[PDB]
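S.K.: Pasting in a structure now, in structure tokens, and then I'll have a few things to ask.
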There are 2 protein chains.
Amino acid sequence: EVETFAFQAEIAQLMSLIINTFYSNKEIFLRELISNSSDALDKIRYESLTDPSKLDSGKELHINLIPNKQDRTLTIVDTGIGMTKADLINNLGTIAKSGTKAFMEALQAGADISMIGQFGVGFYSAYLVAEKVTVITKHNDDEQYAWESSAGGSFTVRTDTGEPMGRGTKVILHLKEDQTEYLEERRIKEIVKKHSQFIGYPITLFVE
Amino acid sequence: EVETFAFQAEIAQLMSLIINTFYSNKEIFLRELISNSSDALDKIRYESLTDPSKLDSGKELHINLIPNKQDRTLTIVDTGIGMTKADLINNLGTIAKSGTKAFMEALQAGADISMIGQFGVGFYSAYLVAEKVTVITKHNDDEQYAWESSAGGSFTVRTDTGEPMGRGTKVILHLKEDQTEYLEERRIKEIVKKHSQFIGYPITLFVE
Ligand SMILES: COC(=O)c1c(C)n[nH]c1-c1ccco1
Ligand SMILES: COC(=O)c1c(C)n[nH]c1-c1ccco1
Ligand SMILES: CN(C)c1ncnc2nc[nH]c12
Ligand SMILES: CN(C)c1ncnc2nc[nH]c12
């Protein structure tokens, strides 16, 4: 069963801005997603010090970058803390409303699209390069979900019946037809080397 | 009763490096502490969406910068999530060991002291400008503590019997005698305007 939800008007606005504004420096989407994964991994690691059983769903704390040309997807996989249904539908959600607003205001004031991360909404930078984003995620306290949006003002969530992931998050970027350079090994290596050099987790770039 | 603890050898190393290395761009300590406060405020705000009673210890989410020339202190106050005794003594602690190591390695490799934040140990940047740091903190689940260190390989923790703070963290920087410019309104304003422009919380600079 697939549930369909309306983004709040402000997030829809933001998504449309990212999609519509002419902005050539798109590569920053990857720094933002890697950094999102890094924060999710910090959080699970932190929680684990006071409750070791939080790691029963897997001990390795890592980030995998997985390009697939047949499918035209770039997937960022982490084993961080994962997201609950309430995060997907409500909490993220509420936090994104105020980051959006602040980010909008700063843009009017000459700030730049690359600064999206300072406003806690870097995940939406994925729409610089993706026509569709699917997010698979498993939190310890909850079941595995698939969230999905091509923007246009709505998203879906359903319980996921794919390969079970243990704990973590997979962001599957369905790339715009003119953004396939982000499937290329030397392009991804360049981008990681330039913006994500000091991430405190191993980042494995899978080959095709 | 005052408990005295030994820093792990690696944190002592890091503290000594920050204290000893010739490095003129000291102002970055303030961006790091403001950013620490911002993350503590994000965390309490996040937790509050699933448990509103977490805010019974105060609803305002803010950052105050308080200079005092008589005392020669600059205090960064937040109402974020606060720290428990276990954070002070163990958890921070364990997380700082690996950030330290990575930060050490990057420095050998030509990275710069200003990059300390990428390695989760920006709090120690306070020793660029402070001969002594006192940290007062209250977490919902625990009592109010005073932590204190002048480096030299040890720190103390005691239960604090000062003004009760509700919930949050006060970082009191006892400034080195040659670092009093950080007590000055126009200097602090300059620094906040330059490095902390987009923080998503009101930052009030108190006057003397
Ligand atoms: C990995 O997914 C996300 O970050 C996400 C989803 C699925 N909804 N809203 C968000 C979000 C909005 C702002 C920060 O995160
Ligand atoms: C506000 O205080 C701190 O950040 C703190 C204290 C009191 N111990 N270790 C830390 C710390 C080490 C690394 C990140 O945080
Ligand atoms: C909210 N948000 C950005 C996220 N939450 C949990 N795990 C994630 N992995 C990548 N992004 C994540
Ligand atoms: C670990 N750490 C950096 C901190 N934890 C909780 N509250 C804080 N306020 C400033 N820094 C904080």
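Following Swiss-Prot, chain A shows residues 16-223, kept in their order.
The header says X-ray crystallography, 2.3 Å.
Note that Cβ sites are derived from N, Cα and C of the backbone, with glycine treated the same way.
Swiss-Prot lists these features:
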MUTAGEN   A:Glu47 to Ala  Strong ATP-binding. Strong interaction with HSF1, HIF1A, ERBB2, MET, KEAP1 and RHOBTB2. No effect on interaction with TSC1
MUTAGEN   A:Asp93 to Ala  Impaired ATP-binding. Strong interaction with HIF1A, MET, KEAP1 and RHOBTB2. Loss of interaction with HSF1 and ERBB2. Los of interaction with TSC1
MUTAGEN   A:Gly97 to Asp  Abolishes ATPase activity
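Situate these features within the shown structure.
M.R.: A:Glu47 (mutagenesis position) falls within a helix when secondary structure is assigned with DSSP. With a cut-off of 8 Å between CB atoms and residues at least 6 apart in sequence, the same chain places A:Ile131, A:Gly132, A:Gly137, A:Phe138, A:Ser140, A:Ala141 near A:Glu47 (mutagenesis position), listed in sequence order.
Counting only same-chain residues six or more apart in sequence, the Cβ atoms lying under 8 angstroms from the Cβ of A:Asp93 (mutagenesis position) belong to A:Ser52, A:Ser53, A:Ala55, A:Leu56, A:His77, A:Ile78, A:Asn79, A:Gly183, A:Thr184, A:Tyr216.
With a 10 A radius on its CB, A:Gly97 (mutagenesis position) counts 25 other CB atoms from all the protein chains.
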